[PDB]
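Scroll down for the structure; my scribbles are underneath it.
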Amino acid sequence: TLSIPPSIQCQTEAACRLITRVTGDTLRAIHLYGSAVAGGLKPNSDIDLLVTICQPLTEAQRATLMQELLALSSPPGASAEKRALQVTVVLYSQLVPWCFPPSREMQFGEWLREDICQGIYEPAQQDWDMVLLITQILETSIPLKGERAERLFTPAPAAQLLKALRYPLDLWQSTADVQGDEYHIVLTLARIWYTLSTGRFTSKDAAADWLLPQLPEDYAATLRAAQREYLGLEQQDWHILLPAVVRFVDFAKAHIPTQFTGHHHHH
Ligand SMILES: CN[C@@H]1[C@H](O[C@H]2[C@H](O[C@H]3[C@H](O)[C@@H](O)[C@H](NC(=N)N)[C@@H](O)[C@@H]3NC(=N)N)O[C@@H](C)[C@]2(O)CO)O[C@@H](CO)[C@H](O)[C@H]1O
Ligand SMILES: Nc1ncnc2c1ncn2[C@@H]1O[C@H](COP(=O)(O)OP(=O)(O)OP(=O)(O)O)[C@@H](O)[C@H]1O
Ligand SMILES: [Ca+2]
Ligand SMILES: [Cl-]
């Protein structure tokens, strides 16, 4: 261990074999990461995969990969036997040596099903979240193909990890920026706050529990509602809660650290 949860082994092997067959000789590695390995696998959770390749895929490779991942993935919650897949593809040359912000070659996920069905695919593009993804994989991941992460990737400088953690925080500003993703944003803000304060990464649920006793009660109530929905215990009316979510976002913007809290950098 680390270990692949038995309940996802079959689908994870099928995804691995598809990605291997389509990418052929450009494939460098495939890593399983996220809550399946780090903890907190819930009924709606996806299976998170990072695919490292040497050269860009042809349009043929990309089209085949997208269409066949549609058949291997299901919408979150539709099935207990066939989960949503999230597959991010990255060029090795964006990570070794690092390019900041790094780009991602391709992204599959269920939120893109309607577009992907019609052959509409996001182009390669810069994404600061890749710094966070590789940082998490260096701590907790399983190589399904290729080498263990610590033999393949190198840590980003703290200065760049700081920028990657604060980029989404600065970008959430208006009601429309958060509508449709209320509990997800509230919980991700708790995770960002936890990482900047401790230098560590933790699950959505554990980050909420870490932050709750530190908040004034009004902000603790919004965080509790987000946590309780994520845990399956009650679905809120987020239209009614939107003004309090906006206040929570602004409180986090005002209070989250602007540099790692040092002896508490990520190591
Ligand atoms: C890349 N992961 C997906 C992606 O996650 C994003 C998410 O991104 C959403 C933004 O938070 C949200 O503000 C934005 N809304 C507006 N621009 N109005 C959403 O569009 C954005 N979602 C998205 N781009 N799919 O929040 C980031 C912290 C993320 O987890 C990084 O991985 O989108 C989520 C749906 O929104 C999916 O559940 C995730 O699987
Ligand atoms: N400090 C942080 N700690 C962890 N993830 C963070 C942090 N800041 C931003 N994120 C980003 O939030 C996303 C978390 O991915 P995802 O929603 O799949 O979560 P998960 O932990 O696997 O839980 P789930 O079981 O709900 O899928 C990633 O894009 C990750 O890089
Ligand atoms: Ca996940
Ligand atoms: Cl778990």
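The first residue you see is number 1, and the count goes up from there.
Each Cβ is built from the backbone N, Cα and C atoms, and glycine gets one as well.
Per Swiss-Prot, the feature ATP binding site maps to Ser35, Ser45, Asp46, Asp129, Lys204, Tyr230; the stated evidence is experimental evidence. Feature annotation from Swiss-Prot assigns Mg(2+) 1 binding site to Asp46, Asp48. Look at Swiss-Prot and you will find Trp172, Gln173, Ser174, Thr175, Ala176, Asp177, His184 tagged as streptomycin binding site, backed by experimental evidence. One mutagenesis experiment named in Swiss-Prot is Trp111 to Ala (Swiss-Prot position 112), and its note says 8-fold reduced MIC for streptomycin, loss of spectinomycin resistance. Record note (Swiss-Prot), mutagenesis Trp111 to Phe (Swiss-Prot position 112): 2.7-fold reduced MIC for streptomycin, loss of spectinomycin resistance, no change in ATP or antibiotic binding. The unchanged residue is displayed. Quoted from Swiss-Prot, the note on the mutagenesis of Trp172 to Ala (Swiss-Prot position 173) is: 10-fold reduced MIC for streptomycin, no change in spectinomycin resistance, reduced streptomycin but not spectinomycin binding. While the structure shown retains the original residue, Swiss-Prot records the mutagenesis experiment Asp177 to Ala (Swiss-Prot position 178) with this note: 5-fold reduced MIC for streptomycin, 1.5-fold reduced MIC for spectinomycin resistance, reduced streptomycin but not spectinomycin binding. Listed in Swiss-Prot as a mutagenesis experiment, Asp181 to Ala or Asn (Swiss-Prot position 182) is described as follows: 4-5-fold reduced MIC for streptomycin and spectinomycin, very little spectinomycin binding. In Swiss-Prot, a published mutagenesis experiment is listed as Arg191 to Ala (Swiss-Prot position 192), annotated Loss of streptomycin and spectinomycin resistance, no ATP-binding, very little antibiotic binding. Where Swiss-Prot documents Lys204 to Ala (Swiss-Prot position 205) as a mutagenesis experiment, the accompanying text is: Loss of streptomycin and spectinomycin resistance, no ATP-binding, near wild-type streptomycin binding, significantly decreased spectinomycin binding.
Here the features listed in Swiss-Prot are painted onto the structure.
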residue	record	Cβ neighbours (10 Å)
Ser45	ATP binding site	18
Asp46	ATP binding site	19
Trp111	mutagenesis position	14
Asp129	ATP binding site	15
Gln173	streptomycin binding site	13
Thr175	streptomycin binding site	11
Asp177	mutagenesis position	13
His184	streptomycin binding site	14
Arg191	mutagenesis position	20
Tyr230	ATP binding site	18
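Taking Cα separation as the measure, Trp111 (mutagenesis position) is nearest to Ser45 of the binding-site residues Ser35, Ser45, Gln173, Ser174. Distances between the Cα of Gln173 (streptomycin binding site) and those of the recorded positions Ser35, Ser45, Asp46, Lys204 are shortest for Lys204. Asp48 (Mg(2+) 1 binding site) falls within a strand when secondary structure is assigned with DSSP.
In this structure the C-alpha atoms belonging to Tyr230 (ATP binding site) and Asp181 (mutagenesis position) are separated by 11 Å. Put simply, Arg191 (mutagenesis position) is 18 Å from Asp177 (mutagenesis position) when counted between their Cα atoms.
Checking the recorded positions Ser35, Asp129, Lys204 for a CB within less than 6 Å of any atom of ligand 3 leaves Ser35, listed in sequence order. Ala176 (streptomycin binding site) and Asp46 (ATP binding site) have their C-alpha atoms 25 Å apart, to the nearest angstrom.
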